[PDB]
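Student: Here you go, one structure.
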Amino acid sequence: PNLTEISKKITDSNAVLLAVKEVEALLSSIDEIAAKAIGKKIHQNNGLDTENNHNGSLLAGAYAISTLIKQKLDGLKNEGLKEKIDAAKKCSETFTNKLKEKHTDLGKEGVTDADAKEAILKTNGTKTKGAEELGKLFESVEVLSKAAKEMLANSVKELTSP
Amino acid sequence: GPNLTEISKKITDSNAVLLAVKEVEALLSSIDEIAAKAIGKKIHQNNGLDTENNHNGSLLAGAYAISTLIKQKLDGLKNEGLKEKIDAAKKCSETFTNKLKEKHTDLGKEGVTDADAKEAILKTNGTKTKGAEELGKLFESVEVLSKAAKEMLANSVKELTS
Ligand SMILES: [Mg+2]
């Protein structure tokens, strides 16, 4: 085997994976705050305690993270994964735009827990304010993650295969 | 002659560690993103984010939630070589999370001022007496862990040509 080209093939696919994985983690943070921070507030002993319907700043954060995610996806350049990247970029804008569209419900300090959940809690009973689009975004990125993850393996399996 | 059998598992293993560390790094980036872009903001239908001062309570809840998640991820890291650098990050992670709880009087309510929020989660702010200082050190601890783990992968990949 050609240990020269395969080395740069592993280095390259790995770099791509890392980039994709970063977007994945950024998504995990939105899931974490949706599941743990909605309707909460810092508590000296238990970390988080109840504080209902003032989720505006928390939504703002989610939004900032979504635009950061969009930024990261646009930064991804890869021949092979190109089609799966554009799919993620598309769903990304859809999610970000739904939040903006729901500005009357999410664009204020006193955002209700119910509305917050409909915007960023992908496992909520109702997802009419963005959570639906978040759910699809996850799916899109996970697909891109699968591909990128395998390209790395394929490149690494050339060190022990014809 | 390079032992392509062991070197392959050496690359696969060190790479897994890197990803785990990189995820924590990314989660840290989300706290920086919301600190720099979401404090004192609210969703706006056209400009994405608009001014909405001093209602940073839910946003801080999110930050807290992300910090505990980070602690959770670091505790999951197991690696002989990086052990010491991991325990350093774990330590700083608790310090940060505990400073937030300690400042519950200022950060534990819906009406958290932009000034106080910046002192808790904006590592580049002039004053860092409510958590920012500790967040800065945490970043440093993780970046150090990132360096090491990033090189161990390089060293394992450079065995294919040395
Ligand atoms: Mg006010």
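What you see of chain A is 40-201, where the numbers are those given in Swiss-Prot.
Per the header of the entry, the method used was X-ray crystallography, 2.5 Å.
Even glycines carry a Cβ here, placed using N, Cα and C.
Dumping what Swiss-Prot says about this protein:
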type	residues	note
VARIANT	A:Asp51 to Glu	In strain: 2591
VARIANT	A:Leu56 to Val	In strain: 2591
MUTAGEN	A:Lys60 to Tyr	Wild-type virulence in mice, no antibody response in mice, decreased heart colonization-
MUTAGEN	A:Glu61 to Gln	Bacteria are non-infectious in mice, no antibody response in mice
MUTAGEN	A:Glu63 to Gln	Wild-type virulence in mice, no antibody response in mice, colonizes organs like wild-type
VARIANT	A:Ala103 to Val	In strain: 2591
Student: Distance check, please: Cα of A:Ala103 (variant position) against Cα of A:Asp51 (variant position), rounded to an integer number of angstrom.
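Tutor: So the alpha carbons of A:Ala103 (variant position) and A:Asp51 (variant position) sit roughly 29 Å from each other.
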Student: I'm trying to understand the geometry here, so how far is the Cα atom of A:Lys60 (mutagenesis position) from the Cα atom of A:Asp51 (variant position), in Å to the nearest whole number?
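Tutor: A:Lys60 (mutagenesis position) to A:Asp51 (variant position), Cα-Cα distance: 14 Å.
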Student: Taking the Cβ of A:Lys60 (mutagenesis position) as the centre, how many other Cβ atoms fall within a 10 Å radius?
Tutor: 20
Student: Select the most exposed residue of A:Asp51, A:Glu61, A:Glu63, where exposure means the fewest other Cβ atoms within 10 Å, treating these as the recorded positions.
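Tutor: Each of the recorded positions A:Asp51, A:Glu61, A:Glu63 was scored by Cβ atoms within 10 Å; lowest is A:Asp51.
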Student: Where A:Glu61 (mutagenesis position) and A:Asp51 (variant position) are concerned, what is their Cα separation in Å, rounded?
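Tutor: Spelling it out, the Cα of A:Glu61 (mutagenesis position) and the Cα of A:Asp51 (variant position) are 16 Å apart.
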Student: Same-chain residues six or more away whose CB lies under 8 A from the CB of A:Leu56 (variant position)?
Tutor: A:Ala187, A:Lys188, A:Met190, A:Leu191
Student: Secondary structure at A:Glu61 (mutagenesis position) (DSSP, helix/strand/coil)?
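Tutor: Looking at the DSSP assignment, A:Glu61 (mutagenesis position) belongs to a helix.
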Student: Can you list which of the recorded positions A:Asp51, A:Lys60, A:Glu61, A:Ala103 come closer than 8 Å to chain B, going by CB to CB distance?
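Tutor: Sorted by position along the sequence, the hits are A:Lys60, A:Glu61, A:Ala103.
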Student: I'm trying to understand the geometry here, so how far is the Cα atom of A:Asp51 (variant position) from the Cα atom of A:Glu63 (mutagenesis position), in Å to the nearest whole number?
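Tutor: Rounded to the nearest whole number, the Cα-Cα distance is 19 Å.
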